[PDB]
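Undergrad: Questions regarding the structure given below will be posed in turn.
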Amino acid sequence: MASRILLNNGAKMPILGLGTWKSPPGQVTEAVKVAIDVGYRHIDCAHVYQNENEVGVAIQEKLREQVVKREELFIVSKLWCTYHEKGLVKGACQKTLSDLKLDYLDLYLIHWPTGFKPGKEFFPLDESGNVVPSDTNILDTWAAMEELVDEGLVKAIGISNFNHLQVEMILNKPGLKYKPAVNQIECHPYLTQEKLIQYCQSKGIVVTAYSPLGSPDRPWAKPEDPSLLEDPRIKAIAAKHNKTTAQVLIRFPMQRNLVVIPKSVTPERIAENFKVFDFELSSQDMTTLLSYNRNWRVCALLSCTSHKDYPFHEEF
Ligand SMILES: NC(=O)c1ccc[n+]([C@@H]2O[C@H](COP(=O)([O-])OP(=O)(O)OC[C@H]3O[C@@H](n4cnc5c(N)ncnc54)[C@H](OP(=O)(O)O)[C@@H]3O)[C@@H](O)[C@H]2O)c1
Ligand SMILES: O=C(O)COc1cc(Cl)ccc1C(=O)NCc1c(F)cc(Br)cc1F
């Protein structure tokens, strides 16, 4: 299987990338350096992760060392919810560019479909704990994203955590100039996403799977939640293939024509997670993994559930 997938902007995107949410700032520079050394060419970032400066130090060092050329890297970031307004989008993108020490992003995503009140706080709340919306909508935010392409700041634009109706709304936007290249969504054997993936793929939108290992370090994990990495059914498939459970979990989305972005700051795991291009899951393995769906989400957030554009009320 090829290492990159063709996007609807004409560029190629590496199907494996390194995630950076929760990567501590004192560890992520080395993590990204190791990743690039062992073959990663795609890094998934976001302003809200609060570590783009440190990710950028690694990228810049590897460019300066001439380990890789800029054209060989595929750097992704995301516009946070408090920057959906017309007059804030460019500055938000530019702050990310400055922190990452780049002159362009390969892909810039609307992080969530919901706009929040601008200000210092990433999650502005009312006194009862509900997020405070902005009156921005996904269509006007999309137009602002299109401007970034036309200014040379980003090579591609896309969306993240958009449900099927929201994707449809973008595709049906009056005067749409650029289609979204990517929809980045949670996807793993407990949240298999057949409906939304099929829809996006049918429209030429590439899907990126986040939390492919079930995000065991998510800060809201409960001791009782289901655990992909410990599921004996998945362990059995891994054992049959002489691979680790994590390697199976990463290979799974790859064979569905998805991009996948496992996170690690552990050098041995960063390397392990990249060693997924030399084995194949059978069709039976794939269908078996799909059968584990239980509609379980890592990423959901009670404080945001009443926002008009919160994505997870719809079935898909
Ligand atoms: N667009 C969005 O809204 C959104 C939401 C969630 C995630 N994302 C992106 O997707 C990335 C991945 O998702 P995620 O961070 O939620 O979780 P994940 O990649 O599913 O899991 C990361 C966890 O798995 C551990 N791990 C990594 N490789 C392992 C291996 N080979 N064996 C055992 N454990 C391993 C990591 O530990 P160590 O790091 O300690 O090794 C970390 O605790 C994020 O970092 C972010 O870039 C985007
Ligand atoms: O959103 C992500 O990329 C990962 O999750 C988070 C990362 C940070 Cl730095 C802070 C918060 C979260 C989180 O709570 N994510 C879930 C979440 C939203 F952040 C925002 C909305 Br809208 C819905 C939702 F489920």
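According to its header, this structure was worked out by X-ray crystallography, 0.8 Å.
Including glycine, each Cβ sits where the backbone N, Cα and C put it.
Pasting the relevant annotations from Swiss-Prot:
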- 10-19, 211-273: NADP(+) binding site (BINDING)
- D44 to N: Reduced glyceraldehyde oxidoreductase activity (MUTAGEN)
- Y49 to F: Complete loss of glyceraldehyde oxidoreductase activity (MUTAGEN)
- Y49: active site, proton donor (ACT_SITE)
- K78 to M: Reduced glyceraldehyde oxidoreductase activity (MUTAGEN)
- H111 to N: Reduced glyceraldehyde oxidoreductase activity (MUTAGEN)
- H111: substrate binding site (BINDING)
Undergrad: Can you tell me which of the recorded positions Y49, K78, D231 is spatially closest to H111 (mutagenesis position)? Compare CA atoms only.
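TA: Ranked by Cα distance from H111 (mutagenesis position), first place goes to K78.
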Undergrad: Given the binding-site residues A221, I261, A271, which one has the fewest other C-beta atoms within 10 angstroms of its C-beta?
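TA: The binding-site residues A221, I261, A271 were compared, and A221 has the fewest Cβ atoms within 10 Å.
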Undergrad: Specify the count of other C-beta atoms within 10 Å of the C-beta of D231 (NADP(+) binding site).
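TA: The answer is 18.
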Undergrad: What is the nearest of the binding-site residues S211, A221, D231, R251 to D44 (mutagenesis position), using the Cα of each?
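TA: Among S211, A221, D231, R251, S211.
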Undergrad: Expressed to the nearest Å, what is the distance separating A271 (NADP(+) binding site) and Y49 (mutagenesis position) at their Cα atoms?
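TA: For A271 (NADP(+) binding site) versus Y49 (mutagenesis position), the Cα atoms are 23 Å apart.
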Undergrad: Please go through the recorded positions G10, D44, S211, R251, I261, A271 one by one and keep those whose C-beta falls under 6 A from any atom of ligand 1; give the result in sequence order.
TA: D44, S211, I261
Undergrad: Measuring Cα to Cα, how many Å separate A221 (NADP(+) binding site) from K78 (mutagenesis position)?
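TA: With the alpha carbons as reference points, the distance is 24 Å.
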Undergrad: Cα-Cα separation of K78 (mutagenesis position) and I261 (NADP(+) binding site), in Å?
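TA: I261 (NADP(+) binding site) has its Cα 14 Å from the Cα of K78 (mutagenesis position).
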Undergrad: Would you mind listing, in sequence order, the residues at least six apart from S211 (NADP(+) binding site) in the same chain with a Cβ closer than 8 Å to its Cβ?
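TA: Expected: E186, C187, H188, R218, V298, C299.
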Undergrad: Where among the recorded positions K78, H111, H241, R251 do you find the Cβ with the fewest other Cβ atoms within 10 Å?
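TA: Each of the recorded positions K78, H111, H241, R251 was scored by Cβ atoms within 10 Å; lowest is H241.
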